[PDB]
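Asker: Please see the structure below; I have some questions.
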Amino acid sequence: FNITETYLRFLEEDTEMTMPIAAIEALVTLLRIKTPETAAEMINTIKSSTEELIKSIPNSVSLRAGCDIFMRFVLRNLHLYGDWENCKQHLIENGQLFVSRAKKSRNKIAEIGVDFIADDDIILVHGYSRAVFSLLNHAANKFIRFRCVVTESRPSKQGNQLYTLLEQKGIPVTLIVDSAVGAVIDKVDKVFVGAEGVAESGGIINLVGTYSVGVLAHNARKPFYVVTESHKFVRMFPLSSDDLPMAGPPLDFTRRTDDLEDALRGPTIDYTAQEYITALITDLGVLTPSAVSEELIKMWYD
Amino acid sequence: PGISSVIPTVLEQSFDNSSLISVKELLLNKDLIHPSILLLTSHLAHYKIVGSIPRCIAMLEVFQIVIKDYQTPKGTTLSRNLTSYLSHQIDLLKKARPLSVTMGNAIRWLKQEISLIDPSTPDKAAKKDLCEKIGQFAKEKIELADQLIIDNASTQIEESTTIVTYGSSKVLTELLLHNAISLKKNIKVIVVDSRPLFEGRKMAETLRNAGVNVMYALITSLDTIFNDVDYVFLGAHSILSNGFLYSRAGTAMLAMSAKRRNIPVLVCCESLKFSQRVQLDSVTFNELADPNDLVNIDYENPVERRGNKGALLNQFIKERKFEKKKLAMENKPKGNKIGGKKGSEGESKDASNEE
Amino acid sequence: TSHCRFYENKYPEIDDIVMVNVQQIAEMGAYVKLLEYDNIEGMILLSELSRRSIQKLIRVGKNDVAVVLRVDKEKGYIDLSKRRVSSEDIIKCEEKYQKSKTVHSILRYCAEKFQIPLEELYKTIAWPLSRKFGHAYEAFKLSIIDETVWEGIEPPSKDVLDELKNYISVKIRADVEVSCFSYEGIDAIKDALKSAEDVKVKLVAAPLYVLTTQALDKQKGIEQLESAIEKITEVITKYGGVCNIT
Amino acid sequence: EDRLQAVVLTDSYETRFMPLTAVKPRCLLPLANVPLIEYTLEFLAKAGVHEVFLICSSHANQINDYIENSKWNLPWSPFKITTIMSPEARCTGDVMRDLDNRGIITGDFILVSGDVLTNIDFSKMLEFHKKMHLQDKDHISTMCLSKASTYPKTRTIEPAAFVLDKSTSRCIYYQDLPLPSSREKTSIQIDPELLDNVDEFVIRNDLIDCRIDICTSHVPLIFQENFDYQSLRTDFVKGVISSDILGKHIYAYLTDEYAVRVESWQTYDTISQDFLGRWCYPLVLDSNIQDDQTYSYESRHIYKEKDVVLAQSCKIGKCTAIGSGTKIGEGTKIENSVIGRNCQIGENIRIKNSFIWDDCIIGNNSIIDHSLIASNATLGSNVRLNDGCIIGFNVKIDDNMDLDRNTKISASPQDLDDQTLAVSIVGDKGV
């Protein structure tokens, strides 16, 4: 039946489907065919499927997080010691239900956690997340003094896309190169960031350049913020400054070429330390300091 | 009754709160004490090998031995003077060398056990089950935990490594040994030594006994050793309710150095070492020893040279004091390897309320 | 070498009881080897494992309780449970597991000795022991106490059986320093010989008499040796000499 | 106290180095890309020398040439070099006799056997010698001894068991053993001639040979008198002990610091390693003694001379020294090995614990392990060597060769396998 095919199925749509939620849905669909009553025939197979997915991954992190969350949920489910049928049914229900929940979470975020930008606070946004964009658009909807500063993102010209998205909303914007980012911290009030995943230590797994930005923020004492939908907690520990389980090469020194072929192999994923975060905006309450770790502990009971 | 007063050397002006004095050579004591405790105390007082991890285990073993040897009196019940005996033992230990957090925990556990079984059961049936239970506990919360930690470390280590290490922490020795033997990677071990206890030297010896490529350095020689070298590992004693690293001597400086030169530090700890006691400096409660450790002029421990120094009491206004336990900064260590695989040091008491 | 099932059927049924010797745990549950029903690994879940510290008790090597939930009698998928255990039933399950282990141990030395398949041995054993008597270890114990269970089916091997018996359980060394000062002595010695044997007696020196006492189950040899000593003492008291026993 | 002459026993331990010492003199051979005589000279200077005397017989012309070329030949030197030329092949007794015949011996003369390089200050030793001499009229000669590496195990050629006194520092017995190498004599001997006079008996084995002697005017006369003593350690000291001339004293100086003489091949290697590390306190190559030398110090015990070229991406281990005018390629793994002056190293070469002398070409894709290559001897493509393989003068190891453990190669263009001509013996080619 395949999960990979399902994942492929969504390409041009997205922009509200929280990829991880889609993945979860796919998993649920895979499950509800081959009888979820038996644990011997099913859980192992699910694990195998997840492994296969991991193997097949081009450049994605949150899938693993989603799958482990799903597993945890499943584990939680069969603690009621009632009957196998009803519980199974409930589990089945909880896939589409989970998807439904995401929208509600988003709504909650966009109505409650938008009070940071009010008195014409100039925002420096980097790292594309849907939640942040929703917050922005729904702030425009609410009508508030606000200004935007865009740092140029270059994986495959995503900055331009971001700019275009901003345009279809009505709001003056300017482009800043991430080299002259050190020069402009004066008029810009606060730094906001969209993350790919949140680490066990507390730090942020992100894109082409974030650590430097964080450092700059620290230097300037202008606070650093991360806004994400609360399901990006992966069992991963970046122990050193330049280490992550990455699909791409970690700083590969290419041999002496002549025709200019091997050059664009720069770090497309960067990590920042735990101390840099001032506020983390999530749907499960306004929590930051060591909240992710606590959540993880609660999940693993260790 | 024991022995009181008479302390060698100057008392100094600063850092006066904890015991630093005492019985080194025994003279007149109570005629009821089991000698194994005394022997242990004698060992601990003049020890150069132990470092946080094995001490508690040793204590547990001693307790087990005592239990095995224990015989209930015909008149009084199993717990009547036993508590008094325990108290006396504790007092002796304190006199010799101050109690650790692990030791405190062990004591608490013992107390709990005592409360659990009320005086009604016969002798040979109760202690048979007690000793087994204690053994089981030991197997569970210590050795298995250590194994788990080791395995976690195993997956965490990448390819091509150059590591700087410190301490007589048994876990670290186990780790390094494991790396050397069963992993068969490109591991390089650099050792740092300290003046109060020759821990670094011991570590080096252990490495040699396995057959590892070893560089040997000190606290002073650090500016040239970096000039390729990445990982830094330290041995922790206990983590407090604040989250600060309450460990041995030369760690904090090393950590600071690591922080300065790009690459962060990783520290290992057990899931029982956590404390409810609140302190944020070394001044609060510190392991202070006699200035006899800082007498020998380099090279080796047993040399005894008549060089320049060899007086403390006769010298007018001279304070020669050294500290053993230190409080390292919170933000500097990033990695903590506990019972729950991986986590940050800012968690502090997440396992304390969990028990 | 260790392979094949313990009972008659390959895969277990509903409600029937098993046990695992856990190698590794904590991911989904434990996909570890069984010792009650075949050495082929089955799966327990981390849902019906906690009844009332959870990651410390099991870990590696320790005996842990199992009951068969769901069986897939087609390809090979077995569901196992710890919490379902019928109360004290846990203890019974453990006992059963132990019995199974003992049975396995019994049919390992013989397999290595006579160089014959283990499965065949199991087949030949598990019919008047594992079906009629209850479990097989208890039957074996009964046999060792007083032989009655082995008589049902004819054994292809006797040497193997003997070896097994020995393992379950023997010459015990005894030296009697005979220092007689009697009038008639040779006759007395002969008499002693005629009572003590009815075991293996050898002579090296004139004052020293070497004897090895045969034991049925090790502990029985103390009773015979003492008797022999007594007989010896009786022997020389009437004539007028002495025998020193170390 | 001042004005002391030096006599150096050179060209004595030939054929002991079984492959080499046939065409060129023994002492002229480089230790670490620079001749062994120089170190000795430096040591002598440090001690306090006013005139230099060298004993040459085997290839003396070359030695003379070297002397002429050397720095001490010019008038600025406090000590001048005048060589003793003698007939071929004679023992140290004969040499002593010859010296006596000539007659330059005055006061406390310095006699050094072989070549020694050590860090210990000598003035104090000299003072001690003087003070002890001032005690009693019949005092003979000084011997140098240093504390060994706890337990002896690598010492088989000269594991001398020294029974010593603490009060006077005087030798009681000398004995040589083959005990660790061959289990035939695991043995100890004590003589009773000095039992009821010393009382304080300390039996020791862990002491390393130095063979540096401070000798009085009595010694040559003694040598002249008793012509039976051909050697100076085995027969002489023992004779002295057993009262050849009644009522006489000898010295055995004890020092905690490092002092070892050159004797074999493994020992030589060890000495070199020590030199590379910071074992000797002031003896470092970066100070530049020969004036033509341009050595400089770098991190992790690495020596680099001027005009040394090394290509990018080559992982190095611990303790490496490179001579001037070197060209090294890419993909090399270098560990605990010294490369000579003007050596051309190819590509993809793994080296561990080896030794390379002056002007040697190492071929592409080759592995060298714990083996020595002498001057102007070249290694070809795909050569795999094992522990302790000595290669002689001008030996041309061409394409594709494999040599097993402890294979010795001849130096002169006789009895030992593998020759100086094209290809080492796997297919028979040579004289």
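Numbers in chain C track Swiss-Prot; the residues on display, in order, are 3-54, 58-174, 182-210, 218-265.
Quick check of the header: electron microscopy, 9.4 Å.
Every residue gets a Cβ built from N, Cα and C, even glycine.
Below are the features I grabbed from Swiss-Prot:
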- C:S52 to D: Weakly impairs derepression of GCN4 expression in amino acid-starved cells (MUTAGEN)
- C:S52 to A: Inhibits derepression of GCN4 expression in amino acid, purine, and glucose-starved cells (MUTAGEN)
- C:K87 to A: Alters the binding mode to the eIF2B complex; when associated with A-64 (MUTAGEN)
- C:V220 to E: Abolishes binding to the eIF2 complex alpha subunit GCD11. Does not affect its interaction with CDC123 (MUTAGEN)
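Give me the local environment of each listed feature.
Answerer: The Cβ of C:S52 (mutagenesis position) lies under 8 Å from the Cβ of C:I59, C:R88, each of which sits 6+ residues away along the same chain.
Secondary structure at C:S52 (mutagenesis position), taken from DSSP and collapsed to helix, strand or coil, is coil.
Cβ neighbours within 10 Å of C:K87 (mutagenesis position), excluding its own Cβ and spanning all shown chains: 23.
In this view, C:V220 (mutagenesis position) is surrounded by 14 other Cβ atoms within 10 Å of its Cβ, with every protein chain counted. The secondary structure of C:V220 (mutagenesis position), as reduced to three states from DSSP, is extended strand.
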Asker: How long is the line from the C-alpha of C:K87 (mutagenesis position) to the C-alpha of C:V220 (mutagenesis position), rounded to the nearest angstrom?
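Answerer: Given the Cα positions, C:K87 (mutagenesis position) is 58 Å from C:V220 (mutagenesis position).
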